Amino acid sequence: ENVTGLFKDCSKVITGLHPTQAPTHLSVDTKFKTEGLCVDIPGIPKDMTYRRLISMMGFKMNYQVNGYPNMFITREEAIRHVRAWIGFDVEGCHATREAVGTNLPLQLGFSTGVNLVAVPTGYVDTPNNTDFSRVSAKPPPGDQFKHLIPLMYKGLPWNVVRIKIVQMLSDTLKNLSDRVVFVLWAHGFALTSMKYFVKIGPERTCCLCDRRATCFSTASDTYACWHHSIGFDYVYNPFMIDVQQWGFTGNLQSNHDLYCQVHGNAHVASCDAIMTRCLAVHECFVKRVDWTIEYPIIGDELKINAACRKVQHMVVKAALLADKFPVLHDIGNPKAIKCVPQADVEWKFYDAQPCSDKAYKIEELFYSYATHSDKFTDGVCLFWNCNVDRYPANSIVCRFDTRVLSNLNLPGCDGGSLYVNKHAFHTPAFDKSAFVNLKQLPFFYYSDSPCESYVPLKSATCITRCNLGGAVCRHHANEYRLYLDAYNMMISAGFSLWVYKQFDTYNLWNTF
Amino acid sequence: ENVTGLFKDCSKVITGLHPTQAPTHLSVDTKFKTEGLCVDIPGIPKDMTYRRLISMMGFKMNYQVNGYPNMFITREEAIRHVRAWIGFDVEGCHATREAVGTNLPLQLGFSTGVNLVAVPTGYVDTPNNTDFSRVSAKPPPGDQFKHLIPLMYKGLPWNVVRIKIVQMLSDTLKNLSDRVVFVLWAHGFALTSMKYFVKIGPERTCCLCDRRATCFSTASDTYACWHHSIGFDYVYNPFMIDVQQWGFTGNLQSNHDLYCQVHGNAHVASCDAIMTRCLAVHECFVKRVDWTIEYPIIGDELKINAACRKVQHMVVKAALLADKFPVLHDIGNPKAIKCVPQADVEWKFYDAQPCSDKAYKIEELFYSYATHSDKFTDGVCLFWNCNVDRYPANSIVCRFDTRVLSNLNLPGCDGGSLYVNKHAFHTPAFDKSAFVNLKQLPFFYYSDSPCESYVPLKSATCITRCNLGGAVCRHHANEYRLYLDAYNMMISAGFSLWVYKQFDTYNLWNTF
Amino acid sequence: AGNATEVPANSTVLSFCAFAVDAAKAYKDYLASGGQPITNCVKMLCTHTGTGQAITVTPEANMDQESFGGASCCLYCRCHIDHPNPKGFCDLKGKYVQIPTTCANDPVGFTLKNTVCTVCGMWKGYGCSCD
Amino acid sequence: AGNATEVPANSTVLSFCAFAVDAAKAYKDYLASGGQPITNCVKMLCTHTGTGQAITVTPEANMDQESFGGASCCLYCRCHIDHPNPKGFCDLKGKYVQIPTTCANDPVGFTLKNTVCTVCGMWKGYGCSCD
RNA sequence: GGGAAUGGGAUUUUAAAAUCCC
RNA sequence: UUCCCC
RNA sequence: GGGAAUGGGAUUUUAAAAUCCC
RNA sequence: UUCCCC
Ligand SMILES: [Mg+2]
Ligand SMILES: [Mg+2]
Ligand SMILES: [Zn+2]
Ligand SMILES: [Zn+2]
Ligand SMILES: [Zn+2]
Ligand SMILES: [Zn+2]
Ligand SMILES: [Zn+2]
Ligand SMILES: [Zn+2]
Ligand SMILES: [Zn+2]
Ligand SMILES: [Zn+2]
Ligand SMILES: [Zn+2]
Ligand SMILES: [Zn+2]
């Protein structure tokens, strides 16, 4: 049929509108139509006191305009901008008394964890202009929606609500991305609610810097980014993805529960937003690591990457001098390069599948503790950023703590986390039971290089042959501070270091 | 005369029973009733093929018998057996098409996390006996119950369900208590389900030991405790408490969400059980620690207490000897017991909440970093088992990690945990953001006692006079091992030690 | 939906004995502690000229006895639980049971405590005479 | 429930200009990129012997003009958004608008682009004789 | 084409209705 | 509202 | 309260209907 | 007839 529910008249008046007042041809009264046109009848005066509610349901954002960005994006662009993902859900209420036939936004929830309750407000048609005003409404007729019953008396005016939305989005995303991606399940009512707080147009620039404009103010027609959006009320040019359009059957919870167990509490807007983002992250990221997609630097990724390599070199160089194992096993190394080339030890490499390394010396190993307990009975093992069920008692382990959230460590699926440094690594949930056979590694600095020279260093953790005397030179006094900062940065990023229980510093004091 | 819904005849047959087959005077048909009595009509035969479902809803367990313990205990008594608390929730299905008017257990859930699905089974009065048999049933109408539709095709026989229940209860509770306390929200259908797997009687003893009998076996007419209940099929003499009787209004989710944000996902039996036990824990323990109630020493509590005492003494002595603070603030300790009496430092003592003593011995201190950061700039602050939002940069802190669950640490409310060591202490959720001004305390030993005195010690962390030589004497060599065992036990129990960032052991080495 | 069977005054003793391992011992202990007997039994209006046998297919009450429906004088039929018989069947259901008029206030307890002489079909100690 | 008032062919542009900051610019950019104009306007029937003024109380079109209802030729009344007028009132609504026959394909765009002469009462460049 | 069914309880008001819990 | 049978 | 959808092909007869197969 | 959303 040649009708749509967009801009539907929900008023209870049995008659239509006058030809000089009806917005469309389907809105004019039947008494005026004649042979497909409308004829002015002096006997029917136009109405000057009517109020007609207009439905904002049924938007179609499929415009193709030359200088305008498109709101809906492809899945590859969403994978690129995963740092900007904010789940979004809306729970609504039904217009009841003076108008029936539309739903109004009641509780808007985001994956950040907030719920904003708004006064039921609609767009009514008056003889002068469309008026944005409060309308009578009732909660949906269902037991599942009974928790929405109090919220009808707890809403805020939309002027407050949209300013709070802009504040929350800017405070969440200003150190992560230059845009917002809304992760939706069903976009119809989400778009109907976005009509209340989202405006679009050509791409712009912030009024105080060179960043992309993300917010618009109607008090003064100015555009700003996340950093300069204080007092701004509208979201300008957002992006969105609909997850249900990825071939899903059933509802949101039935699909989320197949892959995750730490989120629940359906029909709450924030909880469903978290569920939507979790399902999207699972569908786009928990398969394998993709090195064809690269992410921009937003912080201390370079320092973390340097500090990890520095610690990995120093710990292994100290361990191979402490007890002098004749052979070691390196497990989980993507490429066949030993951490310390100068070591006089037999390196044997094992991995499930290397990162396309030409050196095929790496043996196949799909490790499991109950299966490979007798594989590495002798010699020190290395597990650097390798995630297994349990480590043996003779290992040196670096493990990332998924419970440490930061700009690099986004929330993940089923208790895991999405670590985005240069690529996106999905890490399963941290378990301390995997470290029952090990102990936490202490901090220490070690070097054998010759040295030549504001308080001088006074610490028992500087294991150097220079420190055997009563003083230490300035070269090691600076390099120890550099390694201390590197170790602090590495442990603050979320990395935990574990060593075998027999490890101690005294043997290192015997290396001189 | 009034009637009760217990043992209601749910069968769809319109007539009553024969006077020789009716169990009560209400069951006999109106043909035979006369003048308040019954008549034997010679011609009427008795039915020999009827199948009358009997309703098990409406049990009243308010008996008072001398040798028989009562199932429903008071909350003052349940607080003393919090280590036996197991939340319990049942979902149900409606009898249909051969009997209407009763509900049968479908999904049984517990706070341990398990869900057990049973085939719909009922009690059917037959002309020979009462037959415990599978009956027709349907899931309840309503959207919220639609997830119960798949459960009708995957139930287990009840003889297996109660074996699994006994196994799970014994595995959970054999190292915690000598009984079970079921934490319920509505005890009606809970009792109706307990009819299927619970037996009562006088107090008994285990068949293989002198422990309280908690399980019964029909295959051998024997009683057992949690340790010896292999193959037993009934729970014998359990206890229970109804939380909704404590004055709550509304549903379980509404009251639970007022205090906790961790649990959700209502209408799944295990999740509802977890919510019920969480609400009970909040109502009993989040208020304040009750020193009047003591708990039995289940295991390793005295060793952990001695280890904590020794570690605290050593670290405070080492810090005061190394850095020589003018004032030490023993924050959160109402007692003026000095852990090192001979230290050349003055001591101040505070309490988080006002105690019963009105003397001027201690001062009030509700510490928060936003209000008390600059009040203790000089000296050192001893935060031993005191929980604050953020610690200052001059502190020695011992903090319990609520994510390390054990027999002494039970799950609590809103992410916290209930630690039971001679008393019940509810501790808020652990966050690593409270230690941004501190660093992890290294493991070390210090000796200040005279060195008057089998493998020689080769560790460089033993800060003692005899370590500056060929070998450590066997007195300190075994005392260091004892302190290492104490440290490992303490940090395995869940205690984390933090110190101000400028702590160094080398200042101790200049003491000799 | 459904037709009620029991009165509220039996709610406790029927809930107790339906949970016990030994329902006869439980009922005896409930009575010993001042509890009240199970009521709402099915008593017959009869001529009281019968042979006076303990269990019959017709109400055969003697002048010193009262006749009841059998299923109402069985604790296991009253609590809807398993019978302790090896076959699991009831000896009282489908029959009429004659209880002495002195013990007619608690017929359920009487049928538990007493037994029937085989050679005459009388309650032992109540109308039985074989020794 | 309710009465549907719009055709599917208008679903795109009306969804566009409703979200746009500048609806007048958005409509012109939509037209300039190959989009079709707004349909389903109300068209009046008359003798075409009127005065020819741009906006009138009654249909008053000339020989080369067609009258439309004023509410259907205002873009903001179609998109149900804020009028940029000084008090938010509409000048077309409650009046009849005269569109030239050659421009009758896009009556919304004609009212957006063109203006009226305040001293003669008809469209500038499209019939006004004072210039 | 034929047929069946739509759970349990508490409270209040005037058998019925409403509210609440499961 | 749901199910069974044809 | 809002909304969407009801597969593919062949043959015959007068775009539609019917039949058949998947 | 069926599904999604509220
Ligand atoms: Mg939702
Ligand atoms: Mg439940
Ligand atoms: Zn800016
Ligand atoms: Zn999830
Ligand atoms: Zn040096
Ligand atoms: Zn035992
Ligand atoms: Zn909780
Ligand atoms: Zn010594
Ligand atoms: Zn019986
Ligand atoms: Zn005899
Ligand atoms: Zn207008
Ligand atoms: Zn002019």
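We're sticking with Swiss-Prot numbering for chain B, so the shown stretch reads 5927-6379, 6390-6448, in order.
When the header is checked for method, it gives electron microscopy, 2.8 Å.
Backbone N, Cα and C atoms are what each Cβ position is placed from, and that goes for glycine too.
The number of other Cβ atoms within 10 Å of the Cβ belonging to B:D6015 (active site), over all protein chains shown, comes to 31. The feature active site is assigned by Swiss-Prot to B:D6015 (among others), with sequence analysis given as support.
Sequence-distant neighbours of B:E6017 (Mg(2+) 2 binding site) (same chain, six or more apart, CB under 8 Å from its CB) are B:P6031, B:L6032, B:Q6033, B:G6035, B:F6071, B:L6074, B:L6077, B:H6193, B:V6194, B:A6195, listed in sequence order. Residues annotated as Mg(2+) 2 binding site in Swiss-Prot, with experimental evidence given as evidence: B:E6017, B:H6193, B:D6198.
Among the features that Swiss-Prot reports, Zn(2+) 14 binding site is placed at B:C6132, B:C6135, B:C6151, B:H6154. Reduced to three states, the DSSP call for B:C6151 (Zn(2+) 14 binding site) is coil.
The feature S-adenosyl-L-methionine binding site is assigned by Swiss-Prot to B:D6256, B:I6257, B:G6258, B:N6259, B:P6260, B:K6261, B:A6262. Around B:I6257 (S-adenosyl-L-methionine binding site), a 10 Å sphere centred on its CB holds 23 further CB atoms from the protein chains shown.
In this structure, B:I5967 (variant position) belongs to neither helix nor strand by DSSP; it is coil. Note: B:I5967 (variant position) has non-local neighbours B:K5957, B:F5958, i.e. same-chain residues 6+ apart with C-beta under 8 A of its own C-beta. Here Swiss-Prot notes a natural variant, B:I5967 to V, with the remark: In strain: Omicron/BA.1, Omicron/BA.2, Omicron/BA.2.12.1, Omicron/BA.2.75, Omicron/BA.4, Omicron/BA.5, Omicron/BQ.1.1, Omicron/XBB.1.5, Omicron/EG.5.1.
Cβ neighbours of B:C6132 (Zn(2+) 14 binding site) (same chain, under 8 Å, six or more residues apart in sequence): B:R6138, B:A6139, B:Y6149, B:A6150, B:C6151, B:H6153, B:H6154. Ranked by Cα separation from B:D6198 (Mg(2+) 2 binding site), the binding-site residues B:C6135, B:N6259, B:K6261 are led by B:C6135. Distance from the CA of B:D6015 (active site) to the CA of B:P6260 (S-adenosyl-L-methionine binding site) is 42 Å.
Cβ-based neighbour count (10 Å, all protein chains) for B:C6151 (Zn(2+) 14 binding site) stands at 25. Under DSSP, B:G6258 (S-adenosyl-L-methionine binding site) is assigned to coil, being neither helix nor strand in the three-state scheme. Checking the recorded positions B:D6015, B:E6017, B:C6151, B:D6198, B:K6261, B:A6262 for a CB within less than 6 Å of any atom of ligand 12 leaves no residue at all.
Around B:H6154 (Zn(2+) 14 binding site), a 10 Å sphere centred on its CB holds 20 further CB atoms from the protein chains shown. Other Cβ atoms within 10 Å of the Cβ of B:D6198 (Mg(2+) 2 binding site) number 25 in total over all chains. The DSSP secondary structure for B:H6193 (Mg(2+) 2 binding site) is coil. Listed in chain order, the extra residues whose Cβ falls within 8 Å of the Cβ center of the Mg(2+) 2 site residues B:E6017, B:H6193, B:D6198 are B:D6015, B:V6016, B:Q6033, B:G6035, B:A6192, B:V6194, B:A6195, B:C6197. Neighbouring residues of the recorded S-adenosyl-L-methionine site, listed in sequence order and excluding B:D6256, B:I6257, B:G6258, B:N6259, B:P6260, B:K6261, B:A6262, comprise B:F6275, B:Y6276, B:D6277, B:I6288 (Cβ within 8 Å of the Cβ centroid).
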